[PDB]
Every structure is written in C-alpha cells, then in structure tokens.
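K.L.:
Provided herewith is a single structure, encoded as structure tokens, for subsequent inquiry.
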Amino acid sequence: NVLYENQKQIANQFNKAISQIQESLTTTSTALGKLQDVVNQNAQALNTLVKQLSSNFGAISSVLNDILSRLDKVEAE
Amino acid sequence: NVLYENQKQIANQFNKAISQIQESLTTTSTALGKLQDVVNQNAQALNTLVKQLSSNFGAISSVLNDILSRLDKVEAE
Amino acid sequence: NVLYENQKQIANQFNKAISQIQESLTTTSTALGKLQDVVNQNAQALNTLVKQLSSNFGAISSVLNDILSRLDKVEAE
Amino acid sequence: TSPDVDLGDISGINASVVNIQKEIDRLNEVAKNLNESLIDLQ
Amino acid sequence: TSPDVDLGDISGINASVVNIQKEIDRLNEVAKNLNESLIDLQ
Amino acid sequence: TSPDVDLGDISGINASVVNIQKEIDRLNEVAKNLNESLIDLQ
C-alpha cells in the first residue's frame, strides 16, 4: 500500500519521461533532415555556379585575347 | 529496509540520469541553432554573390559586344 | 517475490532504455560532426571562390578599360 | 561580323535557407518538462 | 604585343554533400524501440 | 571618351565557419556518463 505505491510512483514518471524522450529523438531527427536537405541543395547550387562561371571565364578569356591581338595589329599598321 | 532501499536505488539513478538527458537536449538544441545560423548566413552570402556576379556579367557582356562591333567596323574600313 | 519482482521489472527496462538513449546520443553527435565538416568545407569553397573571382574581375576590369581607351584613341585619329 | 558573346545567365542559381526553429525550441521545452518527470520518493 | 589575359581556373572548387541518412533513420528507430522499454506494472 | 567599366567589388562577401565541437564532444561524454546511472539491483 505504502511501499507498494512507491513502486507505482517510479512507473508513472519513467513512462511519462520516455514519452518526452521519444519526442525529443524524432524532433532531433527532423531537424537533422532539414539541415541535410538545405546543406546539400546549397552545395548543388555552388557547384552549378562554378560550372557556369568556369564556362563564362573561358569565353571572356578567349574574346579578350582575340580583341587584344586584333587591336595590336591595327595599332601596328 | 532492504527492499525499501531497493526502491531508493532506482530513484537516485533515474534522477541523476534525467539530469544528464536534460543537458544532452539543450546541448543538441544549441548545436542545431549554431548550424542553422551558419547555414543561413552562407546561403545569404551565396545569394548576394550571385546578384553581384549577374550584374557584372551583364556589364562585361555589353562592353565586349560593343568592343567587337567597334573593332569590326574599324577593320572593315 | 511478487512486489520484490516489481522492483526487478523497473530495473530491466530502465537499463535497456538507457542503452538506447546512449546510442541515440552518440548517433546525434556523429550526425552533428558530419554536418559541421561539410558546412565548413563548403564555406571554405565559397571563400576560395570569392578570392579567385575578385582576382579575375580585377584583371577583366583593367583589360576592358585599356581596350576602351585604346579603341577611343584609334577612332579619334 | 563578330557574333554576340552570349554568356550564360546565372541569375536562377539560388541558395535556400533552413528553418528548424520549431525543433530547436521544442528541445529546450522537453528538457524543462523532464523536471516534473523527476521522482519525489517521500 | 599584348600578353595573354591568363585568368585563374576556378573549376577545381567543389562543394561537398553530406550523408547523415543512417543517423536520421536510426534516431527514429531508437524512438520506436523505447516502446518496449516501457513498464507494465501489473 | 568611354567611361570606366566600374564592376562591383565582391571581395567583402564571406562565408562563416561553424564551431560546435564543444557540443559534439559533450554528447559523447554524457553518453559515457550514463553508465554510472545504470542500476545494480543486488
């Protein structure tokens, strides 16, 4: 009754607390998933950006060199 | 006394362990906040970068085309 | 025997559950470490990118201005 | 007659922002709520 | 005789992707497994 | 008389690094410390 209800005290708490812990674990899992998704999207964005930039600098380089060569010749004649 | 102290064993542990778990939850929360802040700052940085780059490529494009047209005409006369 | 095994019920669960919680904490720690590593690598990548881009725009600016000045003079004579 | 340069348009590249504030806040709350999951053995 | 422009090659700059799916999934599992760590006091 | 090109200066754009090592390490420690929160029922 007294020390039989002392074993019923432990049980009500441990049960309720496990309910809180289970919730904390799924919340943590959800937060980690949301971070993984954005981290990876932004990685992709950056890599796409580098591709396009590397293309554009190739073109710019080539055109600048051509212009410089053309202008050299036009100034030398 | 013996099995009355057996219910006092369970309580000292469960209390101390909940103290550890509570700490683990706030530590996890702090870590997630620090990651959210940096992820978002770096997103912002990237977006600012794209803005400025898109501006600069517009200008570069326009100037290159003008130069090419000008040089064409100067070479054709 | 009955309420002495009621204190042996609590112990088997609390032990097994702490084993699950300990695992959840190290799993969370591992996940956070993997996110920190990628976040920081990608920060580094972005900063390296800005360095190189700032170099390249300096050069492009300088060359464009030189070409424009040269072409101005060639058109004015 | 020189062709247009035609650089690629990068203005559609976008980085996303994350929102886990709900989760962060909830973790702090669950930690505070484990106070009344503590035993008083009397 | 104008020297080549010589821009820097940025094509080796790479962002990495993260893989924590194993961990995310495992957290959900450990949460579900704490069901049979619950007491039935009889 | 052609005006200067005047490109925008991007050199102030900076990505930040995160430091959660304290937290990562502490999680591993709290896990190890839950060993002496285990019961020996005797």
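By Swiss-Prot numbering, chain D shows 1142-1183, in order.
If you check the header, you will see the structure was determined by X-ray crystallography, 1.6 Å.
Using the three backbone atoms N, Cα and C, a Cβ is placed for every residue, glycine included.
Here's the feature list from Swiss-Prot:
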VARIANT   D:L1148 to F  In strain: Isolate Frankfurt 1 and Isolate FRA
VARIANT   D:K1163 to E  In strain: Isolate GD03 and Isolate SZ3
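Tell me about the surroundings of these features in the structure.
P.N.:
Around D:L1148 (variant position), taking its Cβ as the centre, 18 other Cβ atoms fall within 10 Å, counting all chains.
The Cβ of D:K1163 (variant position) lies under 8 Å from no Cβ of any same-chain residue at least six residues away in sequence. Mapped onto three states, the DSSP output places D:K1163 (variant position) in helix.
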